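Colleague: Before I ask anything, let me first share the structure, which is written out below as structure tokens.
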Amino acid sequence: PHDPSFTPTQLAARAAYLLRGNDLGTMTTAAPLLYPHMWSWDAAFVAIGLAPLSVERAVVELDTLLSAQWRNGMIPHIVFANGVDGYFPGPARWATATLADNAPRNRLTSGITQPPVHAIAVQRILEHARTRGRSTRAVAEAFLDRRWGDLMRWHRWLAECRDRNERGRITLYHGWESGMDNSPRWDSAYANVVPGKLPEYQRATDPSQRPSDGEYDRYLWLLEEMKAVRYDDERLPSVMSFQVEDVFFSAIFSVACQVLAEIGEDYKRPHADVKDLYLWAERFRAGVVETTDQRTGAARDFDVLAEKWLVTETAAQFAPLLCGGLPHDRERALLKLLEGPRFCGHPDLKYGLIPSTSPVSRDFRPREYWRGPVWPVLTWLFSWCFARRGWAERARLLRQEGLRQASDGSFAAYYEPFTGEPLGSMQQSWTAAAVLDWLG
Amino acid sequence: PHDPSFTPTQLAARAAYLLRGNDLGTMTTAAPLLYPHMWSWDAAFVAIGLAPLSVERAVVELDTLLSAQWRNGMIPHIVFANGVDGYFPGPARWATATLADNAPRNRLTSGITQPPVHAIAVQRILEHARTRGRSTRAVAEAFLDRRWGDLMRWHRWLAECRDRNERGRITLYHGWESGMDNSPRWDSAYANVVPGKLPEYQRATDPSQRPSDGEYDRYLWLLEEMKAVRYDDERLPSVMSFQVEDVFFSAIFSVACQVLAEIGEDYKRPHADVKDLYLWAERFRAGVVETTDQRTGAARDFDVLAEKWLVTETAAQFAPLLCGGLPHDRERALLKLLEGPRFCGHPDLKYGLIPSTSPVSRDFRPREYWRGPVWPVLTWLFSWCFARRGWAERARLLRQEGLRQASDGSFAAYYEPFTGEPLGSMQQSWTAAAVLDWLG
Amino acid sequence: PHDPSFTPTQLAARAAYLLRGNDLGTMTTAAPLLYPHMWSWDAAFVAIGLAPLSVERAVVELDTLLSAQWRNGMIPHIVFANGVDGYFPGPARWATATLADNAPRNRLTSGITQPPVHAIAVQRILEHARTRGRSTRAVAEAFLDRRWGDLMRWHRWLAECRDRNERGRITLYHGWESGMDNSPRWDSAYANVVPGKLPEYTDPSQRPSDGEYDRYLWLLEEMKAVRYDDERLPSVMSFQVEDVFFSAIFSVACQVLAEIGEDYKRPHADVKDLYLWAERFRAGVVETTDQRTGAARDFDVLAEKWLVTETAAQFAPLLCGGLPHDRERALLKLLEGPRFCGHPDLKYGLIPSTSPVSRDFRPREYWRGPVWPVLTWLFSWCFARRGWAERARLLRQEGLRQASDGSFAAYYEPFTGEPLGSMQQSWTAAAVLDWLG
Amino acid sequence: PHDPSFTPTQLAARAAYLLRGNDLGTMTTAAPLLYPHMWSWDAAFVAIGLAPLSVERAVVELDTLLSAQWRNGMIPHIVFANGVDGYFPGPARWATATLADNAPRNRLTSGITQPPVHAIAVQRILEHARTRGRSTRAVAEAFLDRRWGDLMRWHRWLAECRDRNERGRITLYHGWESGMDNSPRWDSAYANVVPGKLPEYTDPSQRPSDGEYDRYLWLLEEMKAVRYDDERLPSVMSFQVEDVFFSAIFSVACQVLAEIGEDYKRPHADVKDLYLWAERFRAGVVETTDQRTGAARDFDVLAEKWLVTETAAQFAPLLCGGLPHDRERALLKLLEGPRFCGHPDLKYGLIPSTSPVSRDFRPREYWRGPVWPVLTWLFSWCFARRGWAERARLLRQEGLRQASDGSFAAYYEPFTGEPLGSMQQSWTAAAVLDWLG
Ligand SMILES: OCC(CO)O[C@H]1O[C@H](CO)[C@@H](O)[C@H](O)[C@H]1O
Ligand SMILES: OCC(CO)O[C@H]1O[C@H](CO)[C@@H](O)[C@H](O)[C@H]1O
Ligand SMILES: OCC(CO)O[C@H]1O[C@H](CO)[C@@H](O)[C@H](O)[C@H]1O
Ligand SMILES: OCC(CO)O[C@H]1O[C@H](CO)[C@@H](O)[C@H](O)[C@H]1O
């Protein structure tokens, strides 16, 4: 009635209740009905949410994902659950099991990748484990013995196969790989995707957050282009109608390289690996900074086919705040943009949180996935990265507004920015995980 | 390391994580390895722990239990999970499916009962539901429409078949029905149980909490006596070697009748049912008070076969504090006994909690189930009943010490009284449920 | 900017900070600027708020109030601080130091009383002291040794001088003694107070009326003319009401003090009297109740008629008990329903001082509608003592949510939640400190 | 009885209650009975503790300290309250009002300084004020308008008069100026202070030695003989040390104040100077460090030698940054290992003031081993600013667990957790209030 919010203990309990309800055994669904499989960067957040509940089970989540890693190091963005068909495109449509030389042998997966937040999840598991007993430390340390090499091959695949020209930015061949499927970031690149003869498909709820058929036809056509060259890394530059450098993905990778490097020093991993990681951390920091607006510090994506900077007003333009590297004066301008009336300081926002697209941008749509709504997962990543920059009060304020928004217990993936209405899929594992990590 | 306790939010999260991990679908195991089935009074506490997480799932827990209710109204103490054999005595040994005319038709159960805390769980679900929306109230109210009659038949079976002489005390035919299997309360009655030819069985861990073979032979022999008369209520007085009036069970039933009566008035249930419930509430209140020591107010059990009051120093002698009814001066003496050096005020206790047996009793064993250890479930029941008597500060202090003891996150069924070592089965659902209910 | 509420720890800190800032040394002001003196039932609540901070200082608060007790046992409603003349009426107007044979020496006080919540404060001090160990228990026990007799004389004066006919209800000679100055409860009794020639003496939506105040001051002239003599007041006072809310509080207080007296081995004759008064005033409260709804009525002794009004005072029997089962259920339904806590426009699930559907309701005017944290606290504490754990918890929860702006207002607008009246009110901080635990 | 710890809300309440009880009006005593005056870095911490309770009163605390600033910019370490002579040495002994040309008018102060944590307090006030809305921001901004110039003159006096050779380290003329009076850091420098004829002037395990105190007072005689003249002190002082911990705090403070100055559009020349000092003192701190372990060393200017000791001051470079990557990792390993936070007998995971394995360690003696909440607070706050979120959180967590007895002791026994020394210490309450949020 008068107050529908949960207390912190009720909220923590309900978040943990959801995470365990979404557990199929050794993988956690991204969401029970919409996304009934393991998604890659969701699984990293799930591992973060499991760490305060069970270090052993958090480690199992990353083990399951890394058992689906391709032979070339790519972590695919979906690991399908042995039995479920309530999602399209499914294993039959990707056909990676038959076409992809590098596909894993006892897992069904997609053929594209997703942001490398995984090292951040490894850090959170290790921080939790060190506060628990010796036996919990041993569990976390055995995971590192077993999976350090796999984590290196993941970072190396990105550094070498998605940055072939050592520009320090990650090339994507599908908007799905950015994690922000329908971000205005990718509109002009998608306008240059022309579907050919497209195999007959079905569907993949509220229309104001319902794909868009023309948009979805383009998503599926990129799959056809990859399948035609059997997912061969070497051929994709020649055939893909979509080739972008993702500056937000690149900044995340810079941070992840630095985090994994620090892990490798703390746990006496090979010196040559730690050196490679610090090298990539700096290269991708510099590649992010090279994209930035000279007055505001805002980061731009790059259309590799058109050879054009992509100027849009989304949360991705704050990529440099995550990895650092801007000159002092430009970073102050960028923080001013973040806090001002185009983003967190917009007067109609219910919470002091980062909308996915600026409310004043012409591309803004308050209900439409990444075109405006506030995503707890982005709140979490900015808060954690800000605390790492030393901006304790900034990170605290994001956490506090994030908890206030989450306190209805809907665990929605994203929220209407002006009304706070929970939108889209409820029961989203990574929102439960963000809440659990914040509540401590 | 320096502090192994969990914060309140971490503890609430881990308690909810455990409850969902023990969920088989529509029933929750009492404990995943020792007790991998639904136990009756555990299931009432589980429903209490589920109510803050999901009213719909809490209602499902009681629906599953009441679907196993016998045709005469008895709620059996175990409802076996369709597939599991890691417990003995199992469905084959009870043979209620073949022998018991009143056994349910599509469930396997035991042939004895357990304390009627179920109405208390119904009250907690309704209190939670009323703080949530209209749709959650509707779920709880439909449960009452569907199950009010079953709850009445349960209370009526106890009032009419286990108090045949309207003495206002419940007769038990097995110590297992008290919930306190090996309490010193039952030693002298068990000494008069002489096993005959006993069918060959196997076993049902640390020896200081390991049944006792002679004790277990007597438990199993009572089953043979019930099976020989096909669980017929009318024949058990003539054949059972164990027949006790349980004053703690009787006080719980008094409270439960009063609670269910108040529920029936609030939700406009039949007037004749509410009248019957208030009648039983007073009859069993008076029956508890009739047993009490004239100086200390301490309640005694009664051996129906020997026609002897059973004088022991266990937590059961505080039965009158739960249901009320003592003269003012004797209730003050009883509270003095509870708080003094024989129980909560004993100088060697780690927590200000109620040991199951007095540390100064000769029957005291600090590790041995109900012969001494502190059980969170008993802490919960006394705290809740005390708050209902209006003793807010007393109930608060029990809750606070209970949370301090539970804060290691072991969720043990019982704890060593002097060291606080968690004992016995870990991962006990009803301890997780007590914690969740306390934390709010 | 986006969320002006304080966390529980910030709110507890600010509450404690306010209470200490209102401390003059041995007394705490009811509110620093509007009420810069010690008020009687405010001081009991302040002692409750101090008990988690310092058992010794909570005891001092009660010691200071009891040092102002009148020779006949009466606790006066104002104990004036050494000399702020920003409050009126002050010592000169009351003239108790010269006219009242029973006034204390070396304290300046008023000549009227206020509700006896003091035993409840004593219980909370003892409960805190028992969680704090040996030397803190000794402080609280020495207080009982020092003041048990004075607390008895307070309760005896109420029972014997303000219930002369042993009706089980307290008679008041001024609406100020109810604690609810301008409650619609007293409108018809004040309407019959016709004053004579009277000696020369913020937001108007929150203060009583200038015509209402000539009546308030005229009653004082009547008491002064008979030198505040107990035996003469029934002959002269133009205002004589039996206050059923005051009476229910007294019944609870007697029961509470009787239990303290048993726990600390006070004289058996005192404990017996306290139980007798607890039962007498319980019955007196029940005798006023509507037989359908259970609602308690005040009684105008001069007019010889029941005062039927729709205020929170109707719920007096919930505090002390004693209603038949069916009639108490009906009274709870009234409390929870749309005339009170269930009114659809209330911001919080809290008890408004007057029913929003009553013609007497005024959403900003003091006791004519606003929600008072001190009433919430008293209802929640009495409900918990009845065993209504969930009802008590809901009142506490909503009271904390309402208080979490940190204004510590004495009362709030029932629809918008706007803090009203005096800010920085000591007993609102005390309520918050006791709730937060 | 079974659990004497307080809940977070009870502890926040008691902390705020203590702070207000130590308020004299415009200054807060460092501790009511042992230190009944305003101390300089205590006052900065008090301002931090007040900021959640009242931005206006936190600003007053800093306003009062800055009103005692010397004409040359120096903030003295004691500002005496109107007249409690229970502290010694007091105004008569310091004689600054008569001898010191730069002493303030109408304040009585000491003639020495203390570490410059003041800019950190200003940052916390501003951060609180920005969460509280328009009129509270205006209070904090008006403070900056009023006192920016004075804060600059404080930092300029340190940089120019206490680092005359532009070495990037602050010179001290008294161990009292380090804030760590009896730290083993100063043992060999004090051993070379040989006093002359000196004017006539609790638990001994927690206080410095009577021979140690003749040296403390002799240094004062030397300063007085040259009338506290900055230009003459290097010629006369028997004690001249470069304090690497003070220097690291200064570097942090300069950086913090530079960022404030940018955020509120202070003069560009001030901001530039503050960044220059922040970098100069960072480098000066790094120049003292052991190349294997990173541990920072103090320097005895008279003896011309590095002071190698095992105290928490060794960790100065963690506060301000600037160490090479490998050397900072080694220093963190020292901090976490068995010589400090990892010593197996420590009750809490907290930084002891002296290493328990050092021959200089004394578990009850002041800065020779005990754990000081104010050091925990400063390390945790600086660590969070380095981006070490988890390390900062662990220090805060253990500090709260240690503080949760509510003694508010200045320091604790590192093995048993026994509160030691003065209870009711304002800056321990302030630390708790800031942590609890
Ligand atoms: O078709 C929807 C899929 C495609 O991968 O994407 C959405 O749900 C995923 C699972 O929660 C997230 O990983 C993405 O970030 C989000 O955009
Ligand atoms: O053999 C052990 C069984 C027999 O029923 O009993 C124990 O575990 C049950 C399930 O947790 C509880 O219901 C009982 O109270 C407790 O004594
Ligand atoms: O006219 C104002 C005075 C006069 O007694 O009364 C008001 O303030 C008092 C001090 O807070 C309370 O004690 C009363 O309850 C409240 O009505
Ligand atoms: O001799 C005691 C004085 C003299 O300055 O110093 C101690 O108490 C001060 C007041 O709390 C602190 O400021 C110091 O840090 C601490 O060492």
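Numbering, chain C: per Swiss-Prot, residues 2-202, 211-446 in sequence.
Using the three backbone atoms N, Cα and C, a Cβ is placed for every residue, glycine included.
So Swiss-Prot says this about it:
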- C:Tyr36, C:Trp40, C:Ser41, C:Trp42, C:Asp43, C:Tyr88, C:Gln115, C:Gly180, C:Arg216, C:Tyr375, C:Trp376, C:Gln434: substrate binding site (BINDING)
- C:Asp43 to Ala: Loss of catalytic activity (MUTAGEN)
- C:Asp182 to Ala: Loss of catalytic activity (MUTAGEN)
- C:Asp182: active site, proton donor (ACT_SITE)
Colleague: Can you name the residues of this chain that are 6 or more positions from C:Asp43 (mutagenesis position) yet have a C-beta less than 8 Å from its C-beta?
Modeller: C:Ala31, C:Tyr36, C:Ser435, C:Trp436
Colleague: Specify the count of other C-beta atoms within 10 Å of the C-beta of C:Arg216 (substrate binding site).
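Modeller: The Cβ of C:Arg216 (substrate binding site) has 16 Cβ neighbours within 10 Å.
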Colleague: Rounded to a whole angstrom, what is the largest C-alpha distance between any two of the residues C:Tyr36, C:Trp40, C:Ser41, C:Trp42, C:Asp43, C:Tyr88, C:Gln115, C:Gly180, C:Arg216, C:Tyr375, C:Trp376, C:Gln434 that the record assigns to substrate?
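Modeller: It comes out at 21 Å between the most distant Cα atoms.
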Colleague: List nothing but the one residue from C:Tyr36, C:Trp376 whose Cβ has the fewest other Cβ atoms within 10 Å; the candidates are the binding-site residues.
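Modeller: Each of the binding-site residues C:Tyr36, C:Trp376 was scored by Cβ atoms within 10 Å; lowest is C:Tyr36.
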Colleague: Return one of helix, strand or coil for C:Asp182 (mutagenesis position), based on DSSP.
Modeller: coil
Colleague: Measuring Cα to Cα, how many Å separate C:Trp376 (substrate binding site) from C:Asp182 (mutagenesis position)?
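Modeller: That separation, Cα to Cα, works out to 7 Å.
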Colleague: With 8 residues left out of the model, how far is C:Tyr202 from C:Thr211 at the Cα, in Å?
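Modeller: On either side of the break, the Cα atoms lie 18 Å apart.
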Colleague: Among the recorded positions listed here, C:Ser41, C:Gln115, C:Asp182, whose Cβ has the fewest other Cβ atoms inside 10 Å?
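Modeller: Result for the recorded positions C:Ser41, C:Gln115, C:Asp182: minimum number of other Cβ atoms within 10 Å at C:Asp182.
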Colleague: Which whole-number value in Å describes the distance between the Cα atoms of C:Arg216 (substrate binding site) and C:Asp182 (mutagenesis position)?
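Modeller: Rounded to the nearest whole number, the Cα-Cα distance is 10 Å.
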Colleague: Work out how many Å separate C:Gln115 (substrate binding site) and C:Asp182 (mutagenesis position) at their Cα atoms, rounded off.
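Modeller: Just about 11 Å between their Cα atoms.
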Colleague: Could you give the Cα-Cα distance between C:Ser41 (substrate binding site) and C:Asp182 (mutagenesis position), in whole Å?
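Modeller: Cα to Cα, C:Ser41 (substrate binding site) and C:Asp182 (mutagenesis position) are separated by 14 Å.
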Colleague: So, three-state DSSP: helix, strand or coil for C:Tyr36 (substrate binding site)?
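Modeller: Reduced to three states, the DSSP call for C:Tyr36 (substrate binding site) is strand.
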Colleague: I want to verify one value. Collapsing DSSP to three states, which class is C:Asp43 (mutagenesis position)?
Modeller: helix
